[PDB]
Amino acid sequence: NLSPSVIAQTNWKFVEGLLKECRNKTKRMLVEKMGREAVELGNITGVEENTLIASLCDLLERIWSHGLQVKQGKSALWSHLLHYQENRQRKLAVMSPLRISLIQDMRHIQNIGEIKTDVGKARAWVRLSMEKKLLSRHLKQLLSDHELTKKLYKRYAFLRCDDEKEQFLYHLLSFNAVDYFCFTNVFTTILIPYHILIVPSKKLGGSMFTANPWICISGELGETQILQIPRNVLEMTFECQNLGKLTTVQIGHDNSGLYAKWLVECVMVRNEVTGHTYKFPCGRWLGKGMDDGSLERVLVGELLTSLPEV
Amino acid sequence: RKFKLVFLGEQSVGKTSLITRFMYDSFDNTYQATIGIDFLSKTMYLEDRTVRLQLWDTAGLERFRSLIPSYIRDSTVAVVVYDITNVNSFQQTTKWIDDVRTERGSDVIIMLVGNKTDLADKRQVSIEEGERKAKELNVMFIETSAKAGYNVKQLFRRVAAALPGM
Ligand SMILES: Nc1nc2c(ncn2[C@@H]2O[C@H](COP(=O)(O)OP(=O)(O)OP(=O)(O)O)[C@@H](O)[C@H]2O)c(=O)[nH]1
Ligand SMILES: [Mg+2]
């Protein structure tokens, strides 16, 4: 009605608006978070971060609902995700690194029973990506299947408008310069698998370790039971309720056998869902006679910096 | 036809201030921290040709250091900016140019720039010291200031003309 090519120009305004919006929100969340990382000795800013992500998600929804053949789904971000997922279904000292893939992190959200709405799945997916520092990457990859975006979005869309989309992604790139735990800190009751790796000081000195070791991983939201490690096992992946940010790890043995002297260099525990990797420096003996004769030692963990950038 | 110009430098050397001088001919001495990347474009009017320049104002913060190589990808031109009132900012100036030619090829028009030439208070770098390392590498050189607006246009004029066109 009285709008043939007028709407075309009206949609370019909306696209501009969505970009200026994205930038603003991006620029704010970074300032709010860098400011939180400035002086915090313990939150007030913690609830703010929840609403900030709330807004970031609606912005992303609006961006994904702009100019398309609307699915029955309530979430346009989850529907375009679901497609990329279903269209791949058709086309068919250091530990091993994890698979980086928007589909992988989708699966992680897909096996969370409590989440029922398509909207929550998307909202969950975006937080997990934010903690992982892959929101930008995942969207740039979801957007690489150009034929898919073309099949779903009209030509005047935001996503289809490649000059503004590139800036849109380049801004989400800022979330990689800050540490988010928006996935970990909200889903406090899901099961998460922790990959353990005991790094013994390999040097021929003494004799083969004969005792039975045990380990105990603890984080902010909780801790694990005492885990009895099978003799001659230095790597195992254990699943348990979300422990939050790993804090400490304690290892020891029962002093059984002839040579019950153990020298462990460090213990490495990794969140197999977020990829977060904690190093637990040890470097001391475990056994009567050596060092201060401790049969169990407490290790303080350090979050290792994200790598790589390739 | 579009032209990409990336602005690189240490925390608070004057990357964003030079953009405001050229964009809206004005200066603000209040410090505003750059968060990642800011996009801004203008159309340069020259006697021979006239095409728009897409500017990329990157952050000088370390928190954003790991993203800088990403901002250079496909960049037609790179403009390295360093303070002259500080030695450290001038120190790693070369580390920047190196990363540029490392991500981009040799066709990328690079130009060294020593900002803050308005005040001589605590100036530890001289025009000579900058001219020498600008002569070692295939990189242009020019002295500039945002507070005074010391030929900020020259910085643009010759860098936008010294490149292939439509
Ligand atoms: N006196 C003087 N001050 C300047 C000049 N250029 C920038 N400044 C000062 O530097 C501060 C802002 O620096 P910016 O230009 O925003 O620094 P930047 O390169 O963008 O650094 P980031 O925001 O971290 O990336 C202000 O306080 C300015 O007054 C100059 O030519 N002369
Ligand atoms: Mg700047």
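Residue numbering for chain A follows Swiss-Prot, covering 737-778, 783-832, 855-1072 in order.
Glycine residues also receive a Cβ, built from the backbone N, Cα and C atoms like all the rest.
Where Swiss-Prot documents A:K763 to E as a mutagenesis experiment, the accompanying text is: Abolishes the interaction with RAP6A and localization to Golgi membrane. Around A:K763 (mutagenesis position), taking its Cβ as the centre, 18 other Cβ atoms fall within 10 Å, counting all chains.
Around A:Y932 (mutagenesis position), the same-chain residues at least 6 positions away in sequence with a Cβ under 8 Å from its Cβ are A:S898. As a published mutagenesis entry, A:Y932 to S appears in Swiss-Prot alongside the note: Abolishes the interaction with RAP6A and localization to Golgi membrane; when associated with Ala-935.
Within 10 Å of the C-beta of A:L935 (mutagenesis position) there are 21 other C-beta atoms, taking all protein chains into account. Record note (Swiss-Prot) on the mutagenesis of A:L935 to A: Abolishes the interaction with RAP6A and localization to Golgi membrane; when associated with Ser-932.
Residues annotated as domain 'PLAT' in Swiss-Prot, with sequence analysis given as evidence: A:954-1062.
For the gap of 4 residues left open between A:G778 and A:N783, the distance from one Cα atom to the other is 8 Å. In this structure the alpha carbons, written CA, of A:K763 (mutagenesis position) and A:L935 (mutagenesis position) are 11 Å apart.
Classification of A:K763 (mutagenesis position) by DSSP places it within a helix.
In the deposited model, 22 residues go unmodelled between A:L832 and A:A855, whose Cα atoms sit 35 Å apart. According to DSSP, A:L935 (mutagenesis position) is assigned to a helical segment. Sorting the domain 'PLAT' (A:954-1062) by DSSP state (H, G, I as helix; E, B as strand; all else coil) yields 0 helix, 59 strand, 50 coil.
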